[PDB]
Amino acid sequence: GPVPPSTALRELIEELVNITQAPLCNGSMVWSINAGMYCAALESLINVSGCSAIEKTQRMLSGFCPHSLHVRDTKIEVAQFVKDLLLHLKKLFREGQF
Amino acid sequence: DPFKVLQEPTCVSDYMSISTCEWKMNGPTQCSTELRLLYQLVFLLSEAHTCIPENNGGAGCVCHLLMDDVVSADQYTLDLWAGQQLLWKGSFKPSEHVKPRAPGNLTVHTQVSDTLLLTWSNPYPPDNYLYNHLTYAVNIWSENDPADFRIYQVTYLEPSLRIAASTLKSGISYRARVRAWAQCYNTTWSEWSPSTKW
Amino acid sequence: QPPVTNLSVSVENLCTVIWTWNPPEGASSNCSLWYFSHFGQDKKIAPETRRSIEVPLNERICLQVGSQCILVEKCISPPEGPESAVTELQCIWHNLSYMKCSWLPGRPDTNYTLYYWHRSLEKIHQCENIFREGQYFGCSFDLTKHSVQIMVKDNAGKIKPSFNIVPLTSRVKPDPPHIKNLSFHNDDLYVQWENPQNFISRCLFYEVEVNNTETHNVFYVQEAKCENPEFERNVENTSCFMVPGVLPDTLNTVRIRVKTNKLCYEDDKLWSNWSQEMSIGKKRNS
Ligand SMILES: *[C@H]1O[C@H](CO)[C@@H](O[C@@H]2O[C@H](CO)[C@@H](O)[C@H](O)[C@H]2NC(C)=O)[C@H](O)[C@H]1NC(C)=O
Ligand SMILES: *[C@H]1O[C@H](CO)[C@@H](O)[C@H](O)[C@H]1NC(C)=O
């Protein structure tokens, strides 16, 4: 759109930092991506059940992906999923990418 | 009655709770009776909502689409209901048309060194994204001579401004209002706060 | 689904605790071999017959392991002496050049050694640049642009070793910035400074102070995007702030400060040192 690109990801970051601060989401396990997409991170989250604490983030992630994963290997906790994603987006933010 | 939309519905978002959509029909109307505004978050797992529009000029109307919160990606299906008949199907991205809430609780206080201190309140809670990204504009002008004006630019975090009274007439009375915008979203300015005089 | 055979705990590097085991031996079935492991909390399901965790050893730690598609528990303990251990062990990555760690004693006359390791080091290294500031013992090693492991013990056993994992996205204290010039334009003061070497404005958060007898003013700026190419020079390694409502008739004195925000790294509230001061305006020679 007509808004600066940095601001999108900027918001995503601040939310995760904010969310990582009830810890988190009854611990429901999700498949990791241990790059690739924002979609991979999306389709592993929208599997969570009644954890509305992570709702906004899901919507945020769905904006990085245009309109059932690909290599189901491990399955960590949500908090550990988020904590791990957070510092990766930080890297891209320092790198000034997308 | 050829019911028609003479002006395509425009919309802006406070990026908090309320959005504002305005449109103009091709003739006088009672929207509280005739028009309905159905909007749905295209985060599909999500329910459509009805909006009861209010008259906005006897031939124009406005509705307020209530919301829990909003994020950049968020997008909405908009449909304008009469009756059953058409028309408007529309998409809306609150992120694209941010219209920040107006700042408030503006006062003036007398400090040492014959300096003046103006203060106001950030219209958002610390949790809200805009909270840290609001740069203000203070507008001080004389009523006597509206030509004798002054405009300041506030880019810091503390919603405050201190100036030297030596910049006033020492004589006349002044009115002053502030407004805000987020440079991070390239938004239109807010509404001017309730002007003060001292 | 029987339990896993012979769970083993091994410490790699400084504090990389590594649990290992063999499959359930035996069934065969068709339900594929799959493993789940707790903490004391920290849950994980995987096929691998091992789990590697990075954690301090200032306490005991137990992994329990099941099998599905009954839990076995093996644990590691630290070596102790416990009240004989360093208090308030802390590190800071200075300007992304060198790491500076300090500690206090535990509540004889004893010598401390600090060791450190991280991702790209063929050996655990021992720090040699020790220092003393009042009641404090400390070290400084070079570290130039993941996590770093730090432990400190005694030269002659005796004391319970003390561990510390430094994330490397926190504990970053940038060097102080440098004011490049002060200017006026119809009573708007413009301040233009230079951020420290290895930082881009985008990652920083600013504090400007201004002094006007006395009036200690201080601002907090989220972003200092710089766009007046008339009342500045432009080094584009440069950031700029405008202090409105100041008159040229008085002498204002300016300093700048900086710290990494919540993006890029953490907001550990680690302000750099103050910049050297720079003044503008009409003086008064009392
Ligand atoms: C800030 O963002 C605004 C809005 O995106 C930019 O204004 C747009 O300018 C382009 C041409 O540069 C026009 O085609 C668009 O119509 C404008 N956007 C809309 C939809 O209103 C503006 O250029 C940016 N301002 C700065 C200083 O970059
Ligand atoms: C002052 O006005 C603001 C903005 O309308 C409002 O949020 C706030 O509740 C008011 N603060 C006080 C103490 O009333």
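If you go along the chain as it appears here, the first residue is 1 and each next one adds 1.
Each residue, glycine too, has its Cβ placed from N, Cα and C.
According to Swiss-Prot, the experimentally introduced change B:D68 to A (Swiss-Prot position 91) is described as follows: Little effect on IL4 binding. Within 10 Å of the C-beta of B:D68 (mutagenesis position) there are 9 other C-beta atoms, taking all protein chains into account.
Around B:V71 (mutagenesis position), taking its Cβ as the centre, 23 other Cβ atoms fall within 10 Å, counting all chains. One entry in Swiss-Prot concerns the mutagenesis experiment B:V71 to A (Swiss-Prot position 94). Its note says: 35-fold reduction in IL4 binding.
Taken residue by residue with DSSP, B:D74 (mutagenesis position) is part of neither helix nor strand, so it is coil. One entry in Swiss-Prot concerns the mutagenesis experiment B:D74 to A or N (Swiss-Prot position 97). Its note says: >150-fold reduction in IL4 binding.
Quoted from Swiss-Prot, the note on mutagenesis experiment B:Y76 to A (Swiss-Prot position 99) is: 10-fold reduction in IL4 binding. Sequence-distant neighbours of B:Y76 (mutagenesis position): residues of the same chain at least 6 apart with a C-beta under 8 Å from its C-beta are B:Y39, B:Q40, B:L41, B:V42, B:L65, B:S91, B:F92, B:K93, B:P94.
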Counting every protein chain shown, other Cβ atoms within 10 Å of the Cβ of B:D74 (mutagenesis position) number 22
Simplified to three states, DSSP reports B:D68 (mutagenesis position) as coil
